[PDB]
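Trainee: Would you mind keeping the following structure in view while I ask a few things?
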Amino acid sequence: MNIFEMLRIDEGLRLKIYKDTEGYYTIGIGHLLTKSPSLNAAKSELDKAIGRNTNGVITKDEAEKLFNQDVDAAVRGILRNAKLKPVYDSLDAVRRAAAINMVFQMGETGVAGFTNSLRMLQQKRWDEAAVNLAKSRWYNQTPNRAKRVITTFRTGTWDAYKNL
């Protein structure tokens, strides 16, 4: 198990434009295209991302390319964020993946409300952090995924993903 296999489980793989859990146009392995309700706007973003006229359909290779870029961008974003970087640095590699997972799904702006959780994570108060993490829109809207991510933070193991 690793961050790539982990997000592949949580995000799935779809080669045609679909709507994510929030109703937003998405493709591949949870590559958000746009928050705009215009399908044409989404197709434009897709073409821009891939570098060709796709008309809403991409290959597995192209999906994986975007995915690698997105994971990279998420990690790079954490390290450039003065609030997130110290918490990230404080974590072991398994829990670091859980951090990347959240940033991937929510963006840094999504993680902004998680100040108290982040403090508990840096303190290594794993059970308390886990309780705090569940007190969120995130948990309520995507409970099965959040539960996996939270278990990863609580235990520092891949137990929530090993069976999947």
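Placement of Cβ uses the backbone N, Cα and C atoms for every residue, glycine included.
Grabbed the feature section from Swiss-Prot, which reads as follows:
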type     : residues               : note
ACT_SITE : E11                    : active site, proton donor/acceptor
ACT_SITE : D20                    : active site, proton donor/acceptor
BINDING  : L32, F104, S117, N132  : substrate binding site
MUTAGEN  : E11 to Q               : Complete loss of activity
MUTAGEN  : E11 to A, F, H, M or N : Complete loss of enzymatic activity
MUTAGEN  : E11 to N               : Loss of 84% of enzymatic activity
MUTAGEN  : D20 to C               : Nearly no effet on specific enzymatic activity
MUTAGEN  : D20 to A, N, S or T    : Complete loss of enzymatic activity
MUTAGEN  : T26 to H               : Facilitates transglycosylation more effectively than hydrolysis; covalently bound substrate
MUTAGEN  : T26 to E               : Complete loss of activity at neutral pH; covalently bound substrate
MUTAGEN  : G30 to A               : Almost complete loss of enzymatic activity
MUTAGEN  : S117 to F              : 10-fold decrease in enzymatic activity
MUTAGEN  : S117 to V              : 50-fold decrease in enzymatic activity
MUTAGEN  : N132 to I              : 5-fold decrease in enzymatic activity
Trainee: Neighbour count first, Cβ atoms within 10 Å, every protein chain included; then name which of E11, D20 tops the list of mutagenesis positions.
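Mentor: Counting Cβ neighbours within 10 Å, the top one is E11.
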Trainee: Between the Cα atoms of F104 (substrate binding site) and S117 (mutagenesis position), find the distance and write it as a whole number of Å.
Mentor: 17
Trainee: At the level of the C-alpha atoms, what whole-angstrom distance separates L32 (substrate binding site) and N132 (mutagenesis position)?
Mentor: 27
Trainee: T26, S117, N132: which of these mutagenesis positions has the sparsest Cβ neighbourhood within 10 Å?
Mentor: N132
Trainee: Let me make sure I understand the structure: which of the recorded positions listed (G30, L32) has the fewest other Cβ atoms within 10 A of its Cβ?
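Mentor: Result for the recorded positions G30, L32: minimum number of other Cβ atoms within 10 Å at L32.
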Trainee: Across the listed substrate-binding residues, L32, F104, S117, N132, what is the farthest Cα to Cα distance, given in whole Å?
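Mentor: 27 Å is the greatest Cα spacing among the residues binding substrate.
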Trainee: Quick check for the class: what is the C-alpha distance, in angstrom and rounded, between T26 (mutagenesis position) and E11 (mutagenesis position)?
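Mentor: Roughly 10 Å, rounded to the nearest whole number.
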Trainee: Between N132 (mutagenesis position) and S117 (mutagenesis position), what C-alpha distance do you get in Å?
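Mentor: The Cα atom of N132 (mutagenesis position) is 6 Å away from the Cα atom of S117 (mutagenesis position).
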Trainee: Can you figure out which of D20, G30, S117 (the mutagenesis positions) comes closest in space to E11 (mutagenesis position), comparing Cα atoms?
Mentor: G30
Trainee: Just the number: how many Å between the Cα atoms of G30 (mutagenesis position) and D20 (mutagenesis position)?
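Mentor: About 7 Å separates the two Cα atoms.
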